[PDB]
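Enquirer: The structure under discussion is supplied below as structure tokens; questions concerning it will follow.
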Amino acid sequence: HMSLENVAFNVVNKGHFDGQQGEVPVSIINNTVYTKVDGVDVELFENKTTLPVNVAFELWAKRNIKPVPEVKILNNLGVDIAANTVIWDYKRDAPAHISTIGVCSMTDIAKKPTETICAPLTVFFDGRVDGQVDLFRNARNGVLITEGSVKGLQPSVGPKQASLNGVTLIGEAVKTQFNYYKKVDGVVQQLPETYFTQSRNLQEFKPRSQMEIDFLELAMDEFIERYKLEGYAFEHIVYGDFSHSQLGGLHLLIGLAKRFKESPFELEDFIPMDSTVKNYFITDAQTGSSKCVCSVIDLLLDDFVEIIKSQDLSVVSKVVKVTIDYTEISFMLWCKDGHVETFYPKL
Amino acid sequence: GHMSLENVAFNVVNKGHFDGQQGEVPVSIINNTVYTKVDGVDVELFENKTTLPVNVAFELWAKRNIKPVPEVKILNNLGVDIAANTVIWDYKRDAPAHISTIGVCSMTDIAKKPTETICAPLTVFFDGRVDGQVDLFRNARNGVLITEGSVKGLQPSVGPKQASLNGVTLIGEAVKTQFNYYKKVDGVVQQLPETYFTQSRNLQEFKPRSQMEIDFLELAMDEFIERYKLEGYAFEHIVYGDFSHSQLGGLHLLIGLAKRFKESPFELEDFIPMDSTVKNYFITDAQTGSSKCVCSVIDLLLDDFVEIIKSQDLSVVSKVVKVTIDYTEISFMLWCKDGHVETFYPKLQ
Amino acid sequence: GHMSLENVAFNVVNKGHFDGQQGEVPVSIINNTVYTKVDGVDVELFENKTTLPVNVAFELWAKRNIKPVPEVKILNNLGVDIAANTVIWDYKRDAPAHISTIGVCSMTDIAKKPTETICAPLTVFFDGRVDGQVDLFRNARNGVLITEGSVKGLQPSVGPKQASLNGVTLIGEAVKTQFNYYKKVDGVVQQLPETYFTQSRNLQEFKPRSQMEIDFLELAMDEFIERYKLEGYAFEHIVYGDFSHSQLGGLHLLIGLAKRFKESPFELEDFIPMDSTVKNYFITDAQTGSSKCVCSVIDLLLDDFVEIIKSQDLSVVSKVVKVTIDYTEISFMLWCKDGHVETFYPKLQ
Amino acid sequence: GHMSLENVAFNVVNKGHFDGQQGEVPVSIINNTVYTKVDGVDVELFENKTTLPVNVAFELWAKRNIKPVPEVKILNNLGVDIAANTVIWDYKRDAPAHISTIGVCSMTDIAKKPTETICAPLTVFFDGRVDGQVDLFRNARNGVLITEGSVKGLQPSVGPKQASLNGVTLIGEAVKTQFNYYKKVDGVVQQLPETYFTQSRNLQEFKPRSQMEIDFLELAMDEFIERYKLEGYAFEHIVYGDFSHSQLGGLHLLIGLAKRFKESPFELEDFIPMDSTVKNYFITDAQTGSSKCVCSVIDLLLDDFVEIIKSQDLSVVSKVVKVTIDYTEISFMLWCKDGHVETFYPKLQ
Amino acid sequence: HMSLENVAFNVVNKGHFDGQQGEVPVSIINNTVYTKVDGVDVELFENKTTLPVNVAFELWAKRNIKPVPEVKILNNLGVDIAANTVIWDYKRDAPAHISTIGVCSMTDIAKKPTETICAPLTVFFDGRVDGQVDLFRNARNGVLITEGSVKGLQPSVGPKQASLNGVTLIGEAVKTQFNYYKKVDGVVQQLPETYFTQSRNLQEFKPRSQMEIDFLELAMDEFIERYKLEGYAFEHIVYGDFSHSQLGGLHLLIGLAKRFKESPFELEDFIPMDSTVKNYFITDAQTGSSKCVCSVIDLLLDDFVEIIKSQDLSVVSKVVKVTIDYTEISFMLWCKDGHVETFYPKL
């Protein structure tokens, strides 16, 4: 009893698919799903995916409405597919994964994750659901999240924030802090010690330390003196250089915020997807200094200080690696006669 | 009572039409086309050519009437607005005959039963072969009924010998395709008039139905005219046609086209593709290059055309002649000269 | 290694398919259609009927296999999931036989070589005519192989005489279309069973391949039955067909349709358009008006149908008879009465 | 001067094309299709296959030239860029021959009259049958003219016997389809060369136009060659064709295809669907299975092919032979061996 | 080596077409271009033009990323086509010109602007690029911009502002002030003395003189007295009249701004394109006074005073012409018994 009209009925009553019986009339016209509420057609869903309109409509309706790891985390961890649920990517307005397991006839490749076709794929098990922890144990390749300890297994503490229906938040009414585990070809693997990005937005930026509360509030020369940040080129890397045609540095999201409140600018996101590191096409509207590819990361300023202060400045050029969001990121460090010249994510 | 897209498809894949059987199969909508997955591969089931949503039309098509039914031109002539508890599929247009329904499909329905108030001013088509439809006609304000026999209390009007069975026009033997017709208007039953019927035939597969037609096709021009004493009626112009000048002369009878088509083929464009008593074509003869943009063509049994043309007054020079055909008046234009006929064609709409 | 849309088009415009030649031409994508500009004017190259992106399908079509290849029904029967370093184009559906590829197209590929791990659980089709594919079969877990001759160490199973060459089904003379077949499952080679093959013929251009068929077409009903002593087997019902009632009786053999089609044409709707051993049609006879919604039709050589029907037990009243055809078991339903056969048809899926 | 979508439709529904009559009818645009409402029901009028907006193309189609006009290949060969106060509809592509217009349609027009400055560098097609167009040619920088007779002061070049009348290629009797041609370049009138013309015929309805062709079709191979003393010229290879190997040998003359098509049918794919002097097809013979991806085919009167082949020098082993056909040079490739001809085909573009 | 996949590759790496070699896989589905970044389809471009999806996609990618004259300026000057570049119209999301020269096979009408087909067309040459100045000299019809003097030619100073990737700005890091030149049928032409519009937006309006800083900050009666603006009907023309159903006047963009900060309203731009003079369908949400066609111009208030104070008020009705953005604009002046009644752009 899985039909288009049944999906719609649920959506119109429960706001998502909740397995309730009933039907309502539906009109499919050019990538849009309508229904008839009191004699008039009403838009329910507009397909932006690369899937058929009615397939996507179903998948959207069956999405996971609980806190779940951000898609960038899942990708970094190399997740190919999810197990008995749908992770909706709100940045792209589409599924995170194009194939499913026990969700939708059209997209499914298997009913249960124990089937043989799943072996070479990295499956995401949600430990909050009953008997999923067991399934991980039996699987060849996989990833697990839990809210507490699982006996026999060494945990790796995940990031404080997570996604709840497209909103990134640090919960109090709900737990958004997960333990992570991973397996590869049968063997459990020790995940590395890592930094996490803070997943913040330019229009609603918030500080999370004293050092950041300072950065925003104080002058340039005033900030650098206190924290003894001479020679590290925070003027170039963080604040940015708007004097020439080519925009200099500006690789930290906190630097953009500070600039945005004083003088607004244009940002084009020419690869719209969730990454640890984002490239933007920026054009400053006060001066007219622009840059086509501006690699931007959002670390807590405290962490950026820690990273930059632990490097040796003797050499002229060096590829510096740093584990962030469970992946190695390569920076490029140029120095000159003791001091730092520039330090950015290598493209 | 659970009606879904997947259920319609299931029926279609198993019974070849909607037969009210339970079950489901997976379905993909892309553009104006409906697919289903039969052993791992997507298979085209339906391509929407209507002006309705793809999934609405798909349902309506599936629920079509698969029995003999009057040809759409007959229904239109009789002024039918809507059908009662069924779908009449127009195969010439690849779409429903009527955009609204009664007790068939949620999206298109205006009413459950034809006794509802919204139906009163509409001319409803009742099928008397289905149980208790005859009663419904009796209670209706405006309507049309067909039956296979007598209905006590009512005067019948014998319909045409042919009908449609899944888009095929045929005179049945396994099945009865000859109907009695009845009509009501504002509560009063109406006497339908005495009428001629068109023969609903095609150019590629034309068949004669009388001795006179078997002759026409088989014999020469001068040989046909002498026998049946058809001098002065201008069959050379009206039927055989005149391909000597740039403008194609006459050729208004479908039997005339057939005869020409066997000897030398030509191009016909049907620039208004619909079912009607009189058809206009854009014709271009490929032997000579004589053409005509609007060529009004009717298909009457040749015997009937003789009857019509021989019952007219030839003294006057021009008059508008009316003739009841397929239950509607058709206006012809008759020119004569010094006793004989000059030309006789359907007057352009 | 530089694969682009414009490069595909260039090849298509010059070689008629993708032949790995370098060069480019300008291309316009509008709706589901690919145009190119040949001397100032846009020219249609391809119209997408698949469920894939227009430019993905366009590429895949261009890279299709232009040699004789097994008919898709054979591949499906044998449970083939994917092809190895080529594209098998399904001309009945106007789309690929398989949605995923190996070493053909970036968008659809799941793997470069069939030895990759993701391929293990899938049944791969290797073409033995290409170099070193025979070896790859030997190393594979699940697979199917075709050859033109012997492979040392392996027991062959002779395939059917006909095959597909760019959508045309033919028994070759310039080229060999008869293949040896081999199959493996979970590492173990498997003995394919003794089987009948369908003849893959069309209604408009039917050809006989035995004396018995040359007779069937040419002779009368009572004249055919007496000679071959075919009384009691109900060839009148099963093959010739019964058009006396509303429901069309029998007519389950493609040779029976042909014979009827020459004498009086009819309508056939193929409401599940795909390649399969058994086809269901929605048929409407245009002479009588006898119809049937689901008419299961198979095309066996008449000689084989006699063989099958004559080897059954007639004492019982009803049983499910199985027969291996195109490498798959097909279930028929056999009713008998007081010695003779009543009816014998493919049991509806 | 009031030009609207509804007005175009009105004309189309009444006159079958745009005839400048006033009036309107209601219109529905859905996808790439134009509907109108004739007695309560929507009716398809036009399906857009061009690269232009649906309503722009709809107008342009309606305003097409319905008289005999040169075939598009002739116009292209002569290097015509644009037409003057009319629309030449290309029926092979289902679209205009030229994307821009002069004094026809607001959206596509670049100029009102051909004397405007923007037209100077473009080669304009003037129709001399329309009043005062002959004068316009005289004043133009670059152009082409057709007439039915003499224009005083100018040297004529006799065109081909056939032309297009609403997509039908024919040699007229009701109408004159033989034109005189003239051409100008940068102000100077130019002498067109002596040329052969292709016969523009189809495979399904091929007709002979000489005694030599009537013979070719009717007689055996060895019987035809002996009479006309055609030994050593390799008509076995070039015309009849060689179906013994996998690669199809020769078959470059359209009369050769016809002869083969009557005896055993085959598949032809026209992978570049356009009007041109030389056509490339993807052919697959269904009797043997001999195929060829790119088969260059021309349709000359057999008499002319004999003339061309008999006027060449046979001493050398290989040379590029040029021949003026449809007002353009076509390059053939001639191989010979020890006196006789080996092969002779159009050199691949 | 110009292909769809190559265009995409550049876009994914350089943020625009920069002539770098390489390829990435691409999916075309309904007026949208996707690419596959780490196993998932990502929207790159959505076609809003009247051109084929893949043609427009290429043209967009090859756009000019330097300061260029605003499209209204180009149109006023009668420019038909650009020379070896693409001017992207950000207001319409489409090319300014439908044909090109030496940019894209599908749209090109010629390789070089010296070809004969170009003669009757008004070509835009960019003097900053090498040897374009020469090409202007040889051309029949054209327009040139430079940053300095060209020997032999009389300059006409252009407006202070210009477009940089859709942002209108007065530059400091970059020069947005151009000299203009024009030719017609071989003869060089003297461009007239003109006013320029200020190209400002309602949500981010900024004053550029003392007189404007006053207007915004002060009361109505307070502003009129100081600058001696009695009898000129600034109450009607600038501030606006919201007392009746029909909205009275309000033809200056500075008047809208002042109203918008106090009480917001609806503006429908029923002809969305760049013009010197804009028509809006306005509905004031405080009173309900509306108007279907409200002709609005943005002049520096100082210039509007200058224009209005130089007219003779004796007559009752007069068509007043004023050269703005290199074009004549017709105003309608009604007077009564000495004073002005109304003064608006004539429709």
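Counting starts with 1 at the first residue shown.
Positions of Cβ are set from backbone N, Cα and C atoms, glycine also.
Pasting the relevant annotations from Swiss-Prot:
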{"type": "VARIANT", "residues": "D:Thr115 to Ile (Swiss-Prot position 6564)", "note": "In strain: Omicron/BA.2, Omicron/BA.2.12.1, Omicron/BA.2.75, Omicron/BA.4, Omicron/BA.5, Omicron/BQ.1.1, Omicron/XBB.1.5, Omicron/EG.5.1"}
{"type": "MUTAGEN", "residues": "D:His237 to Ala (Swiss-Prot position 6686)", "note": "Complete loss of NSP15 endonuclease activity"}
{"type": "ACT_SITE", "residues": "D:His237", "note": "active site, proton donor"}
{"type": "MUTAGEN", "residues": "D:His252 to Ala (Swiss-Prot position 6701)", "note": "Complete loss of NSP15 endonuclease activity"}
{"type": "ACT_SITE", "residues": "D:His252", "note": "active site, proton acceptor"}
{"type": "VARIANT", "residues": "D:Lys262 to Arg (Swiss-Prot position 6711)", "note": "In strain: Kappa/B.1.617.1"}
{"type": "ACT_SITE", "residues": "D:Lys292", "note": "active site, for uridylate-specific endoribonuclease nsp15 activity"}
{"type": "BINDING", "residues": "D:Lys292, D:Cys293, D:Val294, D:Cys295, D:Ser296, D:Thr343, D:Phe344, D:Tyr345, D:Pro346, D:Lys347", "note": "uracil binding site"}
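So where do these features actually land, and what's packed around them?
Expert: In sequence order, D:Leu136, D:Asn139, D:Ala140 make up the list of same-chain residues 6 or more apart from D:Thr115 (variant position) whose Cβ falls under 8 Å from its Cβ.
D:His237 (mutagenesis position) falls within a helical segment according to DSSP.
Proximity of D:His237 (mutagenesis position) to non-local residues of its own chain (separation of 6 or more, Cβ distance below 8 Å) is seen for D:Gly249, D:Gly250, D:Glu342, D:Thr343, given in sequence order.
Around the Cβ of D:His252 (mutagenesis position), 22 further Cβ atoms fall within 10 Å across all displayed protein chains. According to DSSP, D:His252 (mutagenesis position) sits in a coil region rather than a helix or strand.
In sequence order, D:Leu217 are the residues of the chain that are 6 or more apart from D:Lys262 (variant position) and have a CB within less than 8 Å of its CB.
Taking Cβ-Cβ distances under 8 Å and a sequence separation of 6 or more, the neighbours of D:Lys292 (active site, for uridylate-specific endoribonuclease nsp15 activity) in its chain are D:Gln247, D:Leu248, D:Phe282, D:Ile283. Taken residue by residue with DSSP, D:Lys292 (active site, for uridylate-specific endoribonuclease nsp15 activity) is part of a strand.
DSSP assigns D:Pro346 (uracil binding site) to a strand.
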Enquirer: Between D:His252 (mutagenesis position) and D:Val294 (uracil binding site), what is the CA-CA distance rounded to a whole number of Å?
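Expert: Roughly 11 Å, rounded to the nearest whole number.
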Enquirer: Including all protein chains shown, what's the count of other C-beta atoms within 10 A of the C-beta of D:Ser296 (uracil binding site)?
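Expert: Taking every protein chain into account, the count is 17.
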Enquirer: With every protein chain in view, how many other Cβ atoms are within 10 Å of the Cβ of D:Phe344 (uracil binding site)?
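Expert: Looking across every protein chain shown, the total is 21.
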Enquirer: Please name the residue among the binding-site residues D:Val294, D:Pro346 whose C-beta has the most neighbouring C-beta atoms within 10 angstroms.
Expert: D:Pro346
Enquirer: Could you tell me the maximum Cα-Cα distance in Å between the residues recorded as binding uracil, namely D:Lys292, D:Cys293, D:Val294, D:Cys295, D:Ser296, D:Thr343, D:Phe344, D:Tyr345, D:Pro346, D:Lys347, rounded to a whole number?
Expert: 18
Enquirer: At a CB cut-off of under 8 A, do any of the recorded positions D:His237, D:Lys262, D:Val294, D:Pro346 come close to chain C? List them or say none.
Expert: D:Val294
